[PDB]
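Student: Quick one: the structure is below, questions incoming.
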Amino acid sequence: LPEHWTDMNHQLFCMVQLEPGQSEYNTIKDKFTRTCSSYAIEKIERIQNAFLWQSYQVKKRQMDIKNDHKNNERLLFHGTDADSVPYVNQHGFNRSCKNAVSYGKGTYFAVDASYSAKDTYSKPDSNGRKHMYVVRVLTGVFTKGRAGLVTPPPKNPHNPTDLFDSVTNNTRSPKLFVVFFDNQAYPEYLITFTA
Amino acid sequence: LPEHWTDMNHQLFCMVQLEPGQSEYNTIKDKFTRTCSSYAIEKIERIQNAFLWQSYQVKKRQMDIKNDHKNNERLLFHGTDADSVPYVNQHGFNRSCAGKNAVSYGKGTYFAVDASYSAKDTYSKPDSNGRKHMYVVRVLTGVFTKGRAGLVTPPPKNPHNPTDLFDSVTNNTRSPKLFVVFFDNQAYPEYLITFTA
Ligand SMILES: O=c1[nH]c2sccc2c2cc(OCc3cccc(Br)c3)ccc12
């Protein structure tokens, strides 16, 4: 388990509220304020989920072998409703769980926090609180998505089981990625914020 | 990787044809013929898929820790069409590709206790040469309950703690004949039986 995690008294799941003004909080807040500087941050939590981390790291090691390079991970954003937050913290992102799915039936992740900050995604709750994850995503080798995909396309129609790792809206200048498998995304931080 | 697998000389995938009279072949044939005595096996292949095995074994270890001393794994059957076999061999069972079952206990991947169920033409569709295809699958059934057609994940054990889930669902908890799983890497395709009438 990562060095920057804090001790969990022999437990496997903890949400740790970050200390404002320390390097870790500052780094995550800056990623958010790059595009969401008009919002108000209530708190940032580090998600320490040993099981989800384990499964994700196995997939990363496999994708690093398959792709023969270690440039397969991106840090992306995911806005969701308050009622989904406990599920994501414990189980991560589930493609089987309203919004447009124009690039395929997977879990969507934004390059810019401002996109995930839309009320359609980070739905404000009874109190006006909005919720956005900072997510480690194994985007790997990607291609343009399209409606109705249930997996990424093959890299070559001649070898139909050798797949792209993810899809995007635009390969030259991506603003969203879609992944189609359990444990290709690790929810690393939860930002609680208002407009 | 299991020590009795063939050496794949650094390759990550291969299908190994088994020999009749070996215990490994005979136990699978016996498990199949217990309910499919009218069909005849062409061949049995051991599926050696390093990446699927790694991710499955991680999930098994997690479930064994979480459930504390449950037998979490069952050996079940899955009939499918020839067009799906390359994908399953490489990538396993994808709930997003699964058909609606004639009796639906949820939107997931279905596995049968009896080979006879998987042997129905509706699952193990005969190909253009009359070959039918059935996997023998290690499935992490864990702690289960009776499913419902509307499920896209197993239900919670307790409605006041919605994130603490059953591992799988079944048609009948007293006499299970099918199980449904809703997550990737909860089922390892271990053998492929090719068979005919
Ligand atoms: O942060 C997100 N959270 C959630 S919760 C349900 C969908 C999304 C989403 C979709 C996203 O893209 C959907 C989409 C799909 C097609 C065109 C355009 Br533009 C945008 C991007 C980010 C998120």
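Residues displayed in chain B correspond, in order, to Swiss-Prot positions 482-678.
The backbone N, Cα and C atoms fix where each Cβ goes, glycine too.
According to Swiss-Prot, the protein has these features:
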DOMAIN    B:482-678  domain 'PARP catalytic'
MUTAGEN   B:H559 to Y  Abolishes catalytic activity
MUTAGEN   B:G560 to A  Slightly reduces catalytic activity. Abolishes activity; when associated with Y-559 and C-604
MUTAGEN   B:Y604 to C  Reduces catalytic activity 20-fold. Abolishes activity; when associated with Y-559 and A-560
Student: Reported as an integer number of Å, what is the Cα distance between B:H559 (mutagenesis position) and B:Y604 (mutagenesis position)?
Tutor: 8
Student: For B:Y604 (mutagenesis position) and B:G560 (mutagenesis position), determine the Cα separation and express it in whole Å.
Tutor: 5
Student: In terms of DSSP three-state secondary structure, what is the assignment for B:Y604 (mutagenesis position)?
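Tutor: SS state of B:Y604 (mutagenesis position) = coil.
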Student: Take the Cβ of B:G560 (mutagenesis position) and count every other Cβ within 10 Å, whichever protein chain it belongs to.
Tutor: 24
Student: Count the other Cβ atoms sitting within 10 Å of the Cβ of B:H559 (mutagenesis position), across every protein chain shown.
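Tutor: The answer is 23 other Cβ atoms.
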Student: According to DSSP, does B:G560 (mutagenesis position) fall in a helix, a strand, or coil?
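Tutor: It is in a strand.
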